[PDB]
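Chemist: What follows is a single structure, and I will ask about it in a moment.
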Amino acid sequence: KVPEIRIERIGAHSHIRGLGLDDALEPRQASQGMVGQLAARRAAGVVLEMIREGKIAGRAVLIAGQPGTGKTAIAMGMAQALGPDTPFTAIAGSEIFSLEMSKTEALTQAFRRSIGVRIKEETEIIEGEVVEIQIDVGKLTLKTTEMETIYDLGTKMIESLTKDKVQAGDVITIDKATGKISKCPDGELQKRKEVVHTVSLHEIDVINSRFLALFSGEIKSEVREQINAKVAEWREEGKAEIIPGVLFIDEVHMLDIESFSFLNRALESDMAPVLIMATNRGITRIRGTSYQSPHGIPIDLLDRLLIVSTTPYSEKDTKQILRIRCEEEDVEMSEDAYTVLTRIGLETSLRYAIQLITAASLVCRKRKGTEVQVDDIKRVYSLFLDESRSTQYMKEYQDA
Amino acid sequence: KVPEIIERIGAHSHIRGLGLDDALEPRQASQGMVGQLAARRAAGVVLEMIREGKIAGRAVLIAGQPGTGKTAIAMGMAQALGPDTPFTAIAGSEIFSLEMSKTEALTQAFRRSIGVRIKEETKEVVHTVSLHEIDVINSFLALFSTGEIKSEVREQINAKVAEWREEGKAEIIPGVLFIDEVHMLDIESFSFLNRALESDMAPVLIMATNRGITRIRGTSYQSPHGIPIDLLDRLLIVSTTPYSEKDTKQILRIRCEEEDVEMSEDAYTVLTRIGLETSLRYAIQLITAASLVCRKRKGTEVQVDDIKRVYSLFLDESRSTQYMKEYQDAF
Amino acid sequence: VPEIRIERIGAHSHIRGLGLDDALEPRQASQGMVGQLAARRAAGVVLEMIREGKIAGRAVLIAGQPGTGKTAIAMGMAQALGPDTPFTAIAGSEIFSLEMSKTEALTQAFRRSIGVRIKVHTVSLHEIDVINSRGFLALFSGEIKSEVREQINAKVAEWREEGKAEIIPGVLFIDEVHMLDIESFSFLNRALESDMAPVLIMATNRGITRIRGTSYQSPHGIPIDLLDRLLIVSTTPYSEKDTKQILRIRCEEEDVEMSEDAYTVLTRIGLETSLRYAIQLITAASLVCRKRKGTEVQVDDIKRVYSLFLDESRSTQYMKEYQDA
Amino acid sequence: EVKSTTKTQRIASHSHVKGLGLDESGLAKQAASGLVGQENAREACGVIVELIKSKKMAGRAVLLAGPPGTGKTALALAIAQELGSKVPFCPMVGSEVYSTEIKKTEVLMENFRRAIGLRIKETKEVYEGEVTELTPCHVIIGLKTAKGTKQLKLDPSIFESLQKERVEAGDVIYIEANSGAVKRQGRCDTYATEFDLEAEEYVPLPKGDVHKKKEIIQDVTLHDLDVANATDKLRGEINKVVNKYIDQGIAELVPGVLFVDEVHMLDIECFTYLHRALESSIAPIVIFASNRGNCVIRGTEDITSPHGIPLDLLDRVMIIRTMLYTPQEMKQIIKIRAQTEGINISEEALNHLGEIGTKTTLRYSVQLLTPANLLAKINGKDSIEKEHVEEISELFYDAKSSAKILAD
Amino acid sequence: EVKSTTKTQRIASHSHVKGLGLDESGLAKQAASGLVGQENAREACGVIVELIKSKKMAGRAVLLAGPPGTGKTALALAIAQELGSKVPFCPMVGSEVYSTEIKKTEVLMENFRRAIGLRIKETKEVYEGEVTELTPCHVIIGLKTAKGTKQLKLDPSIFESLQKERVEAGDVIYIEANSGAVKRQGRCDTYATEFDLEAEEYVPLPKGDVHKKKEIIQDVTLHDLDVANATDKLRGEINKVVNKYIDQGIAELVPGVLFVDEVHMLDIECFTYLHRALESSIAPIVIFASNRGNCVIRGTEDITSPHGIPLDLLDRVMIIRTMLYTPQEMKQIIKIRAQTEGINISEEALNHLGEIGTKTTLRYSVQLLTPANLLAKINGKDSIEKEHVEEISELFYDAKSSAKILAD
Ligand SMILES: Nc1ncnc2c1ncn2[C@@H]1O[C@H](COP(=O)(O)OP(=O)(O)O)[C@@H](O)[C@H]1O
Ligand SMILES: Nc1ncnc2c1ncn2[C@@H]1O[C@H](COP(=O)(O)OP(=O)(O)O)[C@@H](O)[C@H]1O
Ligand SMILES: Nc1ncnc2c1ncn2[C@@H]1O[C@H](COP(=O)(O)OP(=O)(O)O)[C@@H](O)[C@H]1O
Ligand SMILES: Nc1ncnc2c1ncn2[C@@H]1O[C@H](COP(=O)(O)OP(=O)(O)O)[C@@H](O)[C@H]1O
Ligand SMILES: Nc1ncnc2c1ncn2[C@@H]1O[C@H](COP(=O)(O)OP(=O)(O)O)[C@@H](O)[C@H]1O
């Protein structure tokens, strides 16, 4: 008995479709929805080459740079370029400290939800041009380039098919929807659509185990053991395939020496996913110890790290990212307002500039306007503050 | 099956009410308490609050140098609420116990600060008993050879008290709970105090402190009086000024009359000086040693030379600590 | 019940007692011991105390720089107390063990210093315990029961009653006593108050040092209650001829033949760094000389070995000087 | 059904708040529904409310950064009142998560369950009518409806509840037919004057029968559900019954507002729990309140973050600042509080109380209203005067000045 | 026979090393046995091997004291390989004693049991002979020895293993009779030239018969038996089995080399276990490594000691200093690494890589081989050039430079 079926939910990187460099490791300025930052993207491409040719095992990637430069964007691009169905987890370092689960459980969940299984289910699809609508419950005369065979089907399904495009389409899936495209009926009458849907391990654990229940998390070891054995069973028999995904850990310095050991122990395995860390801190103390090392990472692990650096954005790059995000969020904007928003983003932060978009859109919608203007941007800039402004104002208050 | 039934040391036996009266107007002589007129007036205002029912969700804090009788003010307010108003006077350091966790200690204090009247027809004799006494009944070296009051006894007692309240022969009197040196409590206990005060049958809370801006125990933030902000804006703060010569003379006279001591006038002046720059309670301690010394030489009165002998025999706090401290510096 | 460190590794096999004798008068040559007459005389006074029975409730402490012979003095007093007296030589860091808590470790150390004589076989009480406790590597495989020790204590009482066994109070040595915290010092203080209690020698090379587990500083990192009941013996650092004689007797013990110039260069090396580093160099030099088909160790072999293996001061200073970048 | 387990003490101070008070254009009129002044934060609060209405706040949260006594809790309560009729509101401080008897998980558990609410709606044949006659005997009462005046047998407890609601003849009220309970809804339009209209505080004759089929809506929170059952199993069985109710179609789940004051005193594990709870489709709009700047996160050492919030969660947070009140506004807030408390006060006393407020805080001035009223009543007056306020301000002190005095 | 659980990635970077590269008199040649430079430390290591073989390490230990990337792990592996043909090597960093699931005792014992190797010598029926023909019919195979050609049925798995071993007609190889497996011993001496001798890569015709009784020597590790039982119960059964085997006299337990890098990260708690372990009669030669001087012992708070090691166990430790590498030494090292990795590299590319090595570290330069090789392969070359090395240096950074950039 085994039943089956975050970042994309908030949609902060919905425009990232692959790395975009291509041209045999040569970055394109526009590419697939990624602008600027050529060196980091090319290093990421070299990382994909290493992963593809099987020479990455035992190593990991680290991404350094100031916040708001696109570390998670580079990770998402690498994950998408690795494979169209590649799982991608994007946890934060502080997240593993939980009231419910221990650090072991949190890191194990993050690891397992990064490795995926592609379940390949060969559903038997009935395709065929409907020469005649047979009445009814009866059969259905379906023909292709092989033969013409009657297939039993319900009366209500016949009533739905008569509404469907006849005779263009009528490519039904077994006990499922009827896809009307065109006359595709070809080859044999009973084809196999091998739906290859990839899910990571963790959804398999939660589905196998126990709405608002998320308000009222540990997975029992027996479930983990049985799934570990039975996934190997499907791999042996051939139903599914195991795909190494990407596990991203933002602000790696918040981890401690007591979990870096777990990272080293776990990633030293065959079915281990690519490990990406991100940090914006230089030399800093290792949590749980007294010594100071670069990036808050112990020296033993750090010697296995491919370190990439992300440079801060410039005028044109920031304007381009703002344009992409506005297009993705169904927001219309003017040129001078775009310049003002770009200036605001470079002055304080790109994430704050992205945050201001929805507020500006709503303040514009309220006055029955279609194009967000510079006045709307200035209004939402006055309403909501960023980190530096609030800290400065209220620290000036706290001077006593 | 359920049966029924601060002063032991007698350091405040002379305290009988706050003494202000006259429609919230402090009387200099009054009944026991002497001086600190502003503190008396603020205590009377708080007393009016407790009387009408406008103190719920609030508490009282008294800040002042040690030896200014803040515990005396608390005792006076407890007395003026009625002759059978329970009064607990625990210290902040008394909640750290080998057998009782902070939960049990604070719960025991709170339940000991709530009284119930028992009318008993034979004439309905009224007997006022605190809840904690009733709890300890349902359980001669017991003080030496646990004390954890079990939970089921507590719920049974609460249900019994509710039943006896609805029946109409027992009535609940909220007492006064006093916490001396409140800066020694930690955040995990301040939270318990904040949550327990949100009850209908909640005793008046008085906290006393003698230290200013201090780190909250359990945290790393500086707060006034070592009390978290979530409890500090629900506090009525009164401050007691240090005594002067005439007031200390009067308190010394009252305490000597209470403890059966006959002292000469110049001896009273010297003891007032004693209580003037060392501490008043130190002089209070010295009176009994002087009385014991005077009986050794077969005397009825206590002379100034008896004070001069007793002062050399026993040391006050400042001299005793400075001695060892400067020895250690010289070591 | 069934019946039958420093000696196994060595470095103290040549010391057959203090050798002072002559009614408490240190002899320069004596029985293996070389120099340090004052500490040896104080130790002899301690033996006199133990024999007369005036040591109950007290204990001995030995201070001095490392490499001066505190363990040598302890072994000498152990040998002088009798031919088969137990001698345990634990350190202050061996009571922090993954398996045994400090109580179990210190109790094991104490019972490894209370010997029993059976008629002659002398065996440690803790050895009897381990014999009465159920693979060629069992040292890999503590917590040796809680009731078996009581049963063995009762059986030892019986063996004392009917006359089949004799109790021998041994010696328990704790090197680097500042390692212990205030927790273990209380256990030591409580355990000394027994009729069958071993003589307790502590050693330390540290002056004013904060007591571990507390915040107050004390001499030698020992609480005052124990520090006021101690016979402190101070050992002075060696000089050239003493260490030369020490190296000579050690080499005679480990079957090494060496020339005079090699002896004096080894003595100087030991004077600069430690007696233990100079002692360590001897075996390496002997093995180097064997490869070169040489029977007598020359001074150039000392050169080679001193260049090969580094001492502690150089090793630490080199990499402290490394971290300048 | 069940009672309410809302801590009214924390809300009683903010009782004059009846919403945010914005016009159609969203501008602040500086005086509406109790709130006065603080225009910028009120406009931002209205923008937040609009975002909540359109479900654009997927996981984003609100943070209010300002000095103490600048209306952060008042703004949160105003948002909670603006989001609907009776959207639940549960204010809490971080310090409550540190309890010696209950785990931090249980505290955050309960304070989350107090925030989201449930509107139960059900058509009942209740005694909705006009009280034409009252004859307490078995309390035979005449209720007039679209049918006519019907005589009903009630209980003395029901009549006592009717007295509690202060009901006179000619009031459109429903008395429960299944159990029996009087809840005032309004008066009757049979005895309506010109200024009394229908579908308002005056209700016309209840259409239908005396057993009128009316859609009763009761507002509850799951915390009252858990305390209704006299453990995780209890919460689970409430979970399943609520799920059954919502699938049935007689229940509606509404997201409330969860106010978190003193955010800097939450452990870094509590922030992770809050982030995990902010990830659900149904969840309260978590509003933080901060008055400490770059602070060390509890649970970690030598790390500094804005407002003591980890950079993981804090990037999903919008920041609204609350400015300090001016003395002219000071007087208006304190006047509103006094008027709502029924404490008459003179103009010069109001001036001096405003000076005291701008000196130290506003909560201090607010608590310095009952003592002044009692000192006025004791003296034999009805209205507080300047001398009374000065006397009561000399008698009692705030934390800052008391600590300053004790330092010397 | 059980499989192997050696962590091949930790010894993958050290695969060219064959021994210490020491001549007969103990001196060190400049380049031999896949080892370049560090003649002083290599001579010291050879002396230490002599002491270990002479049973003079009766409770002592080694410490390699040198800056990072100076061959400490390489010299430890060289000592392990010089100890014998298949002496176990168990590298470790102290940080792994800090685990959440398994305790410190479990980690340290697991790493100790990875160094106590066991040479099994099992008497088995064997099929050492020349594969004359392979006619598929169960693939009956003819095996030739001194007696003649015997035709026997062969299992498909053994045939697949023979194909993996690449054995053809005219090859004297070994097969298994009781179990069934093929190991390539060599070709028959029917084509024996001057360099093809007997009992070597060329094996003559087996005297006797195809079916023989042979003592098979096989290397195993105790922890390998631990992973072959799926607690301390299984371990106890393993020690009992090992005791039975050794007392039978058919096997020998060999002490290995247990490397501990970053020795300062071990607690004083772990050092007691280490000290009580290496004192045993059957114990691996525990070799530490360190690159910091006077350091605080972890577990205490103010007691600083050499290399973070307590003064008790440090007494019985010999210290060997490892020096830095000159540019030509680094060039030779990187060339050896490239040759062992099958990567062709130019001369000026090696010059630039050596410059990079002397600038930051050696292990970093070693790691910058596969990325450069793949960049060259994508570009369309066969060997790495200077441009590829420069470009892969501008793409990937190292810890120190990345931290320096992140400083501002
Ligand atoms: N090179 C880039 N191309 C396209 N989008 C980018 C790029 N760099 C940053 N962004 C956008 O900026 C937003 C914020 O960047 P993010 O990666 O969250 O910052 P951080 O590096 O601190 O995680 C992201 O939503 C991302 O889409
Ligand atoms: N106004 C007063 N009237 C009567 N006694 C007083 C007064 N002020 C102080 N005392 C006496 O001073 C002593 C110390 O008072 P208390 O508040 O109990 O301790 P402390 O003041 O040292 O904190 C008490 O014994 C009390 O009788
Ligand atoms: N007086 C002595 N007689 C004989 N050997 C000595 C003497 N003093 C020191 N030694 C030798 O010096 C070596 C190191 O001394 P040791 O007792 O280990 O110093 P520590 O007091 O630091 O333990 C020992 O092997 C010991 O044999
Ligand atoms: N702009 C405002 N309009 C109306 N009332 C206010 C305003 N600001 C504060 N108050 C009132 O002042 C009292 C103090 O509460 P509050 O300001 O929320 O404390 P804090 O700011 O410390 O959270 C509250 O009862 C609140 O109703
Ligand atoms: N003397 C040497 N001979 C051959 N290869 C070496 C030598 N020294 C180092 N190497 C190689 O260079 C790399 C240096 O890393 P390593 O020696 O493990 O550093 P550390 O010992 O400080 O951890 C290793 O992969 C090793 O194979």
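Residues displayed in chain C correspond, in order, to Swiss-Prot positions 10-13, 18-132, 239-253, 256-262, 266-449.
Header entry for method reads electron microscopy, 3.6 Å.
Cβ coordinates come from backbone N, Cα and C, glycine included.
Marked as ATP binding site by Swiss-Prot: C:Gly77, C:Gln78, C:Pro79, C:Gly80, C:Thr81, C:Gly82, C:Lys83, C:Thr84. Under its mutagenesis entries, Swiss-Prot includes C:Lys83 to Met with the note: No effect on interaction with NOPCHAP1. In Swiss-Prot, the entry for mutagenesis C:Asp299 to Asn states: Abolishes ATPase activity. The structure shown retains the original residue. For the mutagenesis of C:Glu300 to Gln, Swiss-Prot gives this note: Reduces ATPase activity. Decreases interaction with NOPCHAP1. No effect on formation of RUVBL1-RUVBL2 heteromeric complex. The structure shown keeps the original residue.
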Chemist: Indicate the candidate from C:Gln78, C:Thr81, C:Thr84 with the smallest number of other Cβ atoms within 10 Å of its Cβ, considering only these binding-site residues.
Modeler: C:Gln78
Chemist: Please report how many Å separate the Cα atom of C:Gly80 (ATP binding site) from that of C:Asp299 (mutagenesis position), as a whole number.
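Modeler: It is 12 Å, counting Cα to Cα.
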Chemist: Using the structure shown, find which entry in C:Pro79, C:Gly80, C:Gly82 (the binding-site residues) has the sparsest Cβ neighbourhood within 10 Å.
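Modeler: Each of the binding-site residues C:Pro79, C:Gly80, C:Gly82 was scored by Cβ atoms within 10 Å; lowest is C:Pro79.
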Chemist: Sorry to bug you, but what's the C-alpha spacing from C:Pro79 (ATP binding site) to C:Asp299 (mutagenesis position), rounded to the closest Å?
Modeler: 10
Chemist: Which recorded positions (C:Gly77, C:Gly80, C:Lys83, C:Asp299, C:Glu300) come close to chain E, taking a Cβ gap under 8 Å as close?
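Modeler: Filtering C:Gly77, C:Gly80, C:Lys83, C:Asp299, C:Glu300 for a Cβ under 8 Å from chain E leaves C:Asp299, C:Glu300.
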Chemist: Out of C:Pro79, C:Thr81, C:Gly82, C:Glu300, which recorded positions have CB atoms lying under 6 Å from ligand 3?
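Modeler: The recorded positions passing the 6 Å Cβ test are C:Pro79, C:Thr81, C:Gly82.
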Chemist: Hey, for the ATP site built from C:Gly77, C:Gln78, C:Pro79, C:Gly80, C:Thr81, C:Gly82, C:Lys83, C:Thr84, who else sits with CB inside 8 A of the CB center?
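Modeler: For the ATP site, the extra neighbours are C:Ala85, C:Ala327, C:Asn329, C:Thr359, C:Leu399.
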Chemist: Below 8 Å Cβ to Cβ and six or more residues apart, same chain only. Which residues does that give for C:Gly77 (ATP binding site)?
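Modeler: Set apart from C:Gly77 (ATP binding site) by at least 6 residues yet with Cβ under 8 Å, we have C:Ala52, C:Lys83, C:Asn329, C:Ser358, C:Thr359, C:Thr360, C:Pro361.
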Chemist: Are any of C:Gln78, C:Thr81, C:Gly82, C:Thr84 (the binding-site residues) within 10 Å of C:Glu300 (mutagenesis position) when you go C-alpha to C-alpha, and if so which?
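Modeler: Among C:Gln78, C:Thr81, C:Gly82, C:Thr84, not one has a Cα sitting within 10 Å of that of C:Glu300 (mutagenesis position).
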Chemist: According to DSSP, collapsed to three classes, what secondary structure does C:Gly77 (ATP binding site) have?
Modeler: coil
Chemist: Once the DSSP letters are reduced so that anything not helix or strand counts as coil, what is C:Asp299 (mutagenesis position)?
Modeler: strand
Chemist: Counting across all protein chains present, how many other Cβ atoms fall within 10 Å of the Cβ of C:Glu300 (mutagenesis position)?
Modeler: 23
Chemist: Including all protein chains displayed, how many Cβ atoms other than that of C:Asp299 (mutagenesis position) lie within 10 Å of its Cβ?
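Modeler: Its Cβ shell of radius 10 Å holds 24 other Cβ atoms.
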